[PDB]
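Peer 1: Below: one structure in structure tokens.
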Amino acid sequence: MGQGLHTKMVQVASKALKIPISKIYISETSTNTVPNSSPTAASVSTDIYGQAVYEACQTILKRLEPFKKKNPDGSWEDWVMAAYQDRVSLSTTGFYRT
Amino acid sequence: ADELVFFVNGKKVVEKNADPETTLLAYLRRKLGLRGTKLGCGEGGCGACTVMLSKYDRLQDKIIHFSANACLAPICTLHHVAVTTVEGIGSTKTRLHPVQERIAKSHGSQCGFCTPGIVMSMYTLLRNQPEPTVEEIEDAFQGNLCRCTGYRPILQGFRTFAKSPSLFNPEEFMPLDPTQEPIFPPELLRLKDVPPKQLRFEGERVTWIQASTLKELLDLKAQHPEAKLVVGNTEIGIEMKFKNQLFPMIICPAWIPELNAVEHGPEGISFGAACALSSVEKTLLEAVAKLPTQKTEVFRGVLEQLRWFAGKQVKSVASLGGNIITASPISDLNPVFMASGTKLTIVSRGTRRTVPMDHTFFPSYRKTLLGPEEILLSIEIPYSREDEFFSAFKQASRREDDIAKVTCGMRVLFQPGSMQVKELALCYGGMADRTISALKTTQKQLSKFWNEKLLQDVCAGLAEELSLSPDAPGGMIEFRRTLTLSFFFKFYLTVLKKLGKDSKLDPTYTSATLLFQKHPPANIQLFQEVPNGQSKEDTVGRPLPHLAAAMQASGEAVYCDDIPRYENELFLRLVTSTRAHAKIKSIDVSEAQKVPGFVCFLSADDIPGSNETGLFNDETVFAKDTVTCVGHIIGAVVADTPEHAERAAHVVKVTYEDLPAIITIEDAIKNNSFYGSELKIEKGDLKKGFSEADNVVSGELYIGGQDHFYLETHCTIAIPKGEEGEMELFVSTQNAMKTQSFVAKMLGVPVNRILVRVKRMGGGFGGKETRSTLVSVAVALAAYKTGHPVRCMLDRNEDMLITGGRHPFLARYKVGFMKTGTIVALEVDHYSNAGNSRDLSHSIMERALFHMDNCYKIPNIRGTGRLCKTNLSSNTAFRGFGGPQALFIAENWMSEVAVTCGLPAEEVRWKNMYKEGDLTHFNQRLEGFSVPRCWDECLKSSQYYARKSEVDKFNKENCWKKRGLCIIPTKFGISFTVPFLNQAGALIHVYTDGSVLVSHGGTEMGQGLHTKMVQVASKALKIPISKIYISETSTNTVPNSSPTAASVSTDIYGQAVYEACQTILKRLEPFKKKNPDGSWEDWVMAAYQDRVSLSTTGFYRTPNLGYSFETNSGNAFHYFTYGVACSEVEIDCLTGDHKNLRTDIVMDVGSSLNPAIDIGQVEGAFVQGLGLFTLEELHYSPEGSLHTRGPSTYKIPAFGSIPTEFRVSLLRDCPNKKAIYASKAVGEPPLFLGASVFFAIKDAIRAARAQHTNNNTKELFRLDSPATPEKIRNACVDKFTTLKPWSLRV
Amino acid sequence: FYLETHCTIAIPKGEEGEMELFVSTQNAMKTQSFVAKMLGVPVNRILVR
Amino acid sequence: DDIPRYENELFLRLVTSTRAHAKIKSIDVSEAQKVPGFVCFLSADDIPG
Ligand SMILES: Cc1cc2nc3c(=O)[nH]c(=O)nc-3n(C[C@H](O)[C@H](O)[C@H](O)COP(=O)(O)OP(=O)(O)OC[C@H]3O[C@@H](n4cnc5c(N)ncnc54)[C@H](O)[C@@H]3O)c2cc1C
Ligand SMILES: Nc1nc2c(c(=O)[nH]1)N[C@H]1C(S)=C(S)[C@@H](COP(=O)(O)O)O[C@H]1N2
Ligand SMILES: Cc1nc(-c2ccc(OCC(C)C)c(C#N)c2)sc1C(=O)O
Ligand code: MOS
Ligand code: MOS
Ligand code: FES
Ligand code: FES
């Protein structure tokens, strides 16, 4: 709504994943991607969504590890592709409870 | 004038600016927002646009109801007519109509795109006859095509309007109450009083003048000679849409009573030139029933023609006059009218003459002897005199609704009570550029007697008088000529029978003096019941109908183009190559830009990203520099309407400079034009193998390609957002992932910026596994460049020319074997015509090689494959994916081994069959090999042995008709041959009300994936299915998904969903425990409150996969689906036509998740199979231009094409531990089983050849696929197919 | 006094009571269940973006 | 509202109370129906849920 939530969330994911923000994008908010959400209020949205995003990024980094190891000098793109090929899921959820 | 007034579903429409070029289909969809009526061809052949028309007829003083194809109906012909669409008889939002209810509950709907039109065809019937007969119920669908169901279910369900567990209960069907049928529009009925006045309409380019009286018609024609008349528009509509014709001024005489008058005079019955064929048919039938047989000889002739003339929709609008004057070289009526000198009453202001039709009426191509100010007023089909006999024959590719190869009308008149010819006329269609009479040949017979010698002379006469030059248009020179002699032979034999009185002929001949006959259908379906004590809520294993059947049967189901259009949405029409290979030297759009509504012309230059697309980056988005096949996309036009983009696109001038083209597999081999290097699988010792083989056979076989013909053609809607290169696309595709990255590559933006959503496809079958991106990416560029959302749905012909199809195969084999029939060695070399692109062509070849063994153990084997790089649209995947081709070649040489050995085929096959534990040629254990059980059970329930006797008895007692009986098995490798594609994701959310929303990477196309997935989640979660819902497939809910293909979608997505459900059940446990007596809703809410996430992902990776052609090792498939089919046919060795009498299938689906979906899948794949092997055939000009581009020239199986007795069975007690809930993929496996029809036909051809040809019990004749009536007839060599150098050789 | 006042776009699909809504709101969840309660269809049938 | 509009997209204008507290004794739409483009008037009665 102008508070810069999506900007902050991109910044968090970029630090979390350790990739430029340019490779990250947030298009919108929808009930079919993340259900039963609390209203964007109480000023905690950054605190709580950022933690949820963060967690997601971790699952991702964990899944991609075996590949980063097998190819230390590789790029982010190399590892992602390698994970796709090895039929490793590149989609996860993140959640947080204060 | 000016005001067009009609009703649609009770509501009155007043169009103040009717444009003569507007069809009802477009009006209903664009202007009236009623998308229930679909567009499937626009030629009147599929019936997906079927609607009911009701009007008050004066002359009968009664309301009439008839079906009609909305795509050919000009709205200007509908003044004061009440239209009824699918949505006008019921809906899920209110209550379905018995017709819509039954088809849905009977599993008569799969992708459901054809369902609306079929619902209306059955509706019109019931609206005319509330209690139809099984025969009228079938004849109702001759203008309707379904590509999914195999037709059996549609007919079994509707059979209830007529007069072990089962797939449906007819006792729960709601009875049809006509007293509740929507009444005829009262207002519309009051207008019947007012005297018809002359109307006038003015569209963008055409002027329509609806005449109300004969006087006005004659005056109009006087003032405007060039003006074309239109009644049914089933001819003019085609010329305008397809032939690029513009008739600026049209006159519709339809209203004029004298053009609709029916009179029964002493010479015969007269019909006004506007009378619809259906009316003529009705009149004639009653005339035949009331008058003595001797007076109805010519009547019965017309009836036999009208019998296989289009369908109900076309015959209800097509006018008698319209057929005659169009003067089509292949008219089915003109030939009959000429042979009988039917009286034609021609008029014009002042003048009026009556002349009998004869050869002089058709001067030249499509021309007649009418004056530019003349109009045909009436036709008098003649009564039949004593000693006068008539006959009428027609032969095409498919019996139901088809353009004739050769059609005729034959008449003879003898001297009183004698056998001496007085008058003799033989008139044919399909032999010249106009209907002709074989006058020369018939002259020499006048005064001669009806005898064996006359028969001989005539055939010699016909053979000389109606010769065809090799360059004959339409080709099929031999077959066509043979048909004229064969037709006469039937006429000859029939007349003898008729000269036999009764109050004769050889015993084995009368069969050749009989018109087509439909025996009563008998179908049985048997599957296994679910465990006696299974929750009524655990739907897995029960025959639960397709969750969308009802909405598809009501027109509420939404397909891509059904999606409403934005106020600023633009339309795109692709501009394609007309040369098979050449340089693009210039593109001119001067003409296009002049068309109203033209926005812009897109070409390679406009692409912001890269023009390099395709699965292997060997394709272009838009052609640059050179075109490499006819139909190759060069650019596209965007305009404010579909019509404008189409017209504008048609005048874009491309100037080419031709290049050496490589069209066929031959030239491909000749010029060494391939893609990559040879593929191969070799096992054992060939040299050593043949060396030990008693007999050895070599050959060459060919299998034609195939068009998917999904009812909904390719379609894409692109919505440019405006920010960050964001774009949302609604596409009819089975590969959202590739659509996503291909669109992104073209635009040059990260993949995360593009969203692709797939509700459902009105059919895919592999045609949409990748080739859908051809349309998607083009629409995306238009969206990108214009800023407005853009859409495009291909027309049937564009779809057929561009999207690519099944791979045509060419095989060169050689098999060694022992007298016993045991195969010892094998060598098959496959060649597939790949098209101007790699695409999937390569993996298809591999699947082929993995199946060249079918169900047989071959110790020494070697198979190779090459991909022929040609200048034809790139071919792609097609239900079977290379498997069907390989299995066919396998069964061909196998059939030859049986003949050569002189042993029964089942025996040769059974002894050569794999055994539990054996290794394939690619070394993989066949665990749970059930072909044996399928084989035994099929042989037994089909009564194969008892019937084989029956077959031979028939062959003995029949001379011009034979019967074939064959039994084929099959095994299909389950899994993608690319290991990394065997992965699947799923996202499941449970909302606070307890309702669940599932999303997986799989898409729906009619196979019932979403239904099966709901069933799985309902069993998994242990809640009713009602609380679960799947809305669609989208790239933002489940990323990087493999295409919905390889038949594993249920296996893999169901596992992914299942996993998700588990995570959910695990999270909810603590709460179920804290509150055991609680409901699902209680626990969910409790979990929400305790801040426990109700959203998780699911994923699956198929274990132990990875075969290497390098070491012929490693599993290639997770398991195999097996099945056996037994078919029996009867061919007419004189025409080439045949009928499938009975087929018996036993499939091993393991423990079925849904026996209704699986069986509908078996029957459906089976029919597309018999289609590939015996009916569907594409033709191209030598230079690479496709000829067959519509249902009119490409005949897929029709309602009347399925085995009269269709029995399907799912193997009991055989759970498959390898896949979810013990089920097995059922998608592709059964399609090859349609080959049993092919080999059943070949079996019949042998009987024929043994009758009039060779005397070699072990002769091996080549019969390629498809076994068309042309191939069948030509293989039935006889004195007909059979019947001058200076010096010889000797 | 937000510069953009309240705004909502509802798109009825035609099947199973499905509806997609484009709303200017900070509570998609409540928009979702409230819309569903009014229509009387499961919450899974309504999409809010 | 910046989102493009569908060719058949209709517009809604809320009809509100002008009294701080009272009984609704009657609603007349005779005048409304006469306005060009009027489609319909929605009230509590139409709600399905
Ligand atoms: C799916 C499909 C299947 C078909 N199957 C067959 C088939 O099996 N056998 C076959 O023969 N045909 C077939 N046809 C062709 C078709 O039936 C005819 O061309 C139709 O009979 C013509 O009538 P109409 O009223 O539609 O004609 P229209 O489209 O109006 O066209 C008639 C033409 O005849 C002229 N004309 C019409 N009435 C008169 C009159 N009273 N006086 C003077 N000139 C006149 C018009 O000017 C025009 O050139 C098929 C068409 C479709 C679309
Ligand atoms: N009615 C219908 N059935 C169909 C299709 C289709 O497009 N329509 N696609 C076929 C093809 S080509 C395949 S690979 C499978 C895929 O089935 P699945 O999605 O359950 O794996 O369904 C088959 N059955
Ligand atoms: C039906 C079927 N499809 C297959 C396949 C093979 C390669 C592909 O893409 C290759 C690219 C990513 C390099 C895609 C896609 N998309 C699909 S294998 C197969 C089977 O049946 O084995
Ligand atoms: O006031 Mo902000 O929490 S909505
Ligand atoms: O032929 Mo189906 O895999 S697409
Ligand atoms: S679209 Fe009209 S018959 Fe196919
Ligand atoms: S269900 Fe009939 S064409 Fe798909």
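Note that chain B carries Swiss-Prot numbering, so the residues on display, from first to last, are 3-165, 192-531, 537-1316, 1326-1332.
In case you wondered, yes, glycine gets a Cβ from its N, Cα and C as well.
Swiss-Prot feature annotations, pasted as is:
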- B:257-264, B:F337, B:347-351, B:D360, B:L404, B:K422: FAD binding site (BINDING)
- B:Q767, B:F798, B:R912, B:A1079: Mo-molybdopterin binding site (BINDING)
- B:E802, B:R880, B:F914, B:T1010: substrate binding site (BINDING)
- B:229-414: domain 'FAD-binding PCMH-type' (DOMAIN)
- B:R335 to A: Promotes conversion to the oxidase form that utilizes molecular oxygen as electron acceptor. Interferes with normal conversion to the dehydrogenase form by reducing agents (MUTAGEN)
- B:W336 to A: Promotes conversion to the oxidase form that utilizes molecular oxygen as electron acceptor. Interferes with normal conversion to the dehydrogenase form by reducing agents (MUTAGEN)
- B:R427 to Q: Promotes conversion to the oxidase form that utilizes molecular oxygen as electron acceptor. Interferes with normal conversion to the dehydrogenase form by reducing agents (MUTAGEN)
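I'd like these features described in context: how deep, what's nearby, how far apart.
Peer 2: Cβ neighbours of B:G350 (FAD binding site) (same chain, under 8 Å, six or more residues apart in sequence): B:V259, B:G260, B:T262, B:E263, B:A301.
According to DSSP, B:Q767 (Mo-molybdopterin binding site) is assigned to coil rather than to any helix or strand. For B:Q767 (Mo-molybdopterin binding site), applying a Cβ distance below 8 Å and a minimum sequence separation of six or more within one chain yields B:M794, B:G797, B:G799, B:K801, B:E802, B:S805, B:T1036, B:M1038, B:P1076, B:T1077, B:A1078.
Cβ contacts within 10 Å of B:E802 (substrate binding site), excluding its own Cβ and spanning all protein chains shown: 23.
When Cβ atoms from all protein chains are considered, those within 10 Å of B:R335 (mutagenesis position) total 17, not counting its own.
In this structure, B:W336 (mutagenesis position) belongs to neither helix nor strand by DSSP; it is coil. Residue density at B:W336 (mutagenesis position): 21 other Cβ atoms are found within 10 A of its Cβ, drawing on all protein chains shown.
The C-beta environment of B:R427 (mutagenesis position), restricted to residues of the same chain at least 6 apart in sequence and closer than 8 Å, consists of B:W336, B:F549, B:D1170, B:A1231, B:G1233, B:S1234.
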Peer 1: Within a 10 Å radius of its Cβ, which of these binding-site residues (B:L257, B:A1079) has the fewest neighbouring Cβ atoms?
Peer 2: B:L257
Peer 1: Per DSSP, to which secondary structure element type does B:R912 (Mo-molybdopterin binding site) belong, with helix, strand and coil as the options?
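Peer 2: The residue in question, B:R912 (Mo-molybdopterin binding site), is coil (DSSP, three-state).
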Peer 1: For ligand 1, which among the recorded positions B:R335, B:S347, B:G350 have a CB under 6 Å from it?
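Peer 2: Those recorded positions that pass the cut-off, since their Cβ is under 6 Å from ligand 1, are B:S347, B:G350.
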Peer 1: Do you know which of the binding-site residues B:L257, B:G260, B:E263, B:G350, B:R912 end up with C-beta under 6 Å from ligand 2?
Peer 2: B:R912
Peer 1: Within 10 Å of B:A1079 (Mo-molybdopterin binding site) (Cα to Cα), which of the recorded positions B:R335, B:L404, B:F914, B:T1010 do you find?
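Peer 2: Close recorded positions: B:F914, B:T1010.
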Peer 1: Compute the mean position of the Cβ atoms of B:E802, B:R880, B:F914, B:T1010, which form the recorded substrate site, and then list in sequence order the other residues of that chain whose Cβ is within 8 Å of it.
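Peer 2: After dropping the recorded site residues, what remains is B:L873, B:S876, B:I877, B:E879, B:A910, B:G915, B:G916, B:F1009, B:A1078, B:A1079.
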Peer 1: Taking the recorded positions B:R335, B:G350, B:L404, B:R427, B:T1010, B:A1079, which residues show a Cβ-atom distance to ligand 3 below 6 Å?
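Peer 2: Cβ under 6 Å from ligand 3: B:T1010, B:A1079.
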Peer 1: Can you give me the residues near the recorded Mo-molybdopterin site, meaning same chain, not B:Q767, B:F798, B:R912, B:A1079 themselves, Cβ no more than 8 Å from the center of the site's Cβ atoms?
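Peer 2: Not counting the recorded site residues, we get B:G797, B:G799, B:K801, B:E802, B:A910, B:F911, B:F914, B:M1038, B:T1077, B:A1078, B:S1080, B:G1260, B:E1261.
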Peer 1: Taking the residues B:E802, B:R880, B:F914, B:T1010 listed for substrate, what is the greatest CA to CA distance in Å, to the nearest whole number?
Peer 2: 16
Peer 1: Which whole-number value in Å describes the distance between the Cα atoms of B:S347 (FAD binding site) and B:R912 (Mo-molybdopterin binding site)?
Peer 2: 40
Peer 1: Give me the long-range Cβ neighbours of B:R912 (Mo-molybdopterin binding site): same chain, 6+ apart, Cβ under 8 Å, in sequence order.
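Peer 2: The list for B:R912 (Mo-molybdopterin binding site) reads B:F798, B:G799, B:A1198, B:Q1201, B:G1260, B:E1261, B:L1264, given in order along the sequence.
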Peer 1: Which of the recorded positions B:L257, B:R335, B:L404 has its Cα nearest to the Cα of B:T1010 (substrate binding site)?
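Peer 2: Spatially nearest to B:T1010 (substrate binding site) by Cα position is B:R335.
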Peer 1: Just jot down the residues in the same chain as B:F914 (substrate binding site), at least 6 apart in sequence, with C-beta under 8 A of its C-beta; none if empty.
Peer 2: B:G799, B:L873, B:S876, B:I877, B:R880, B:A1078, B:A1079, B:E1261
